[PDB]
Amino acid sequence: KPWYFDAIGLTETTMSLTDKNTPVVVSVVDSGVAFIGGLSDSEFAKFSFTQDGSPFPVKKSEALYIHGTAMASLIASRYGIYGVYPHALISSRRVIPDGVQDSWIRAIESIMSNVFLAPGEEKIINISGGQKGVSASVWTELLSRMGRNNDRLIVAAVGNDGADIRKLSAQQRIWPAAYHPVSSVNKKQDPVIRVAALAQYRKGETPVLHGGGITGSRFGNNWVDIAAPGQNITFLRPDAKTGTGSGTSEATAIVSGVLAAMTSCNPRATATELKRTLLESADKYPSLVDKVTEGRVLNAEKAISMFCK
């Protein structure tokens, strides 16, 4: 399939361990999703948190026209693009462009208050981007509460431009990745998984973070939980053709697909257990410790095997 399948151990036997009979819906909190091509049969729901009231992506910007569809395709596309977990469905929550204020937060609050979601429906929440220029008070209240609930996970891109997150000011850091709990309890229940982007590699090769002043991965020990494939990534566009991108948006989508695959095996598992198994099962590279907490690199074979076994 794409290069990153073999690189992360997303093999046939790995996928055989998942339960396709258990519905898993990944939340895509983004610019809206076009359920076309390989995503034709992927829709669970779609929501608007934008000022136009529309759940569909708009042409205001080319990047924003395509972005939600791209991410959804990386998680779940059934043909054309090879989704990480093609059995998954997608719940699109459009928050950009022209979001209502705190649209990102409204999107998440909407999940959190919905008791009619079955276990495995919007348990894994993909945020391939987020809010900067953040009184991170509304975010911090919401995330610590979700942490206490111990039911859902937010997979959050650390952002692009290659900056060291430790040296950025609060206004430049991307939320919810910028959530930085300091109490023992809030760290232990932290529901955010912060994802950095790796350059192309083959299994056996030592990964490095994708670099560059434009699409290069942001980085920093204690501000990044895991790194995942994030270079030379092919994705779906709303007009049904493909594009190729690099960065943390793509890397985040891939991690969400792996978590989706795991959840199929026990959708009633705690957020803490899912997060722990993902992180514990990650390959640890001493060369990456400055860039990523414990030098963690996504290993889907081990994550899925451990959780599903």
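Here Swiss-Prot sets the residue numbers for chain A, with the shown residues being 23-156, 158-332 in order.
Cβ atoms are placed via backbone N, Cα and C, with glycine included.
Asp52 (active site, charge relay system) falls within a strand segment according to DSSP. What Swiss-Prot records for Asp52 (among others) is active site, charge relay system.
If you look up Swiss-Prot, you'll see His89 (among others) marked as active site, charge relay system. In the shown protein chains, 26 other C-beta atoms lie within 10 A of the C-beta of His89 (active site, charge relay system).
According to Swiss-Prot, the feature active site, charge relay system maps to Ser272 (among others), an assignment based on sequence analysis. Around the Cβ of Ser272 (active site, charge relay system), the same chain contributes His89, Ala92, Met93, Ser150, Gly151, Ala180, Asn183, each under 8 angstroms and 6 or more positions distant in sequence.
According to Swiss-Prot, the natural variant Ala263 to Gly carries the annotation: In strain: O29. In sequence order, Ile58, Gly59 make up the list of same-chain residues 6 or more apart from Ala263 (variant position) whose Cβ falls under 8 Å from its Cβ.
Counting every protein chain shown, the Cβ of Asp52 (active site, charge relay system) has 27 other Cβ atoms within 10 Å.
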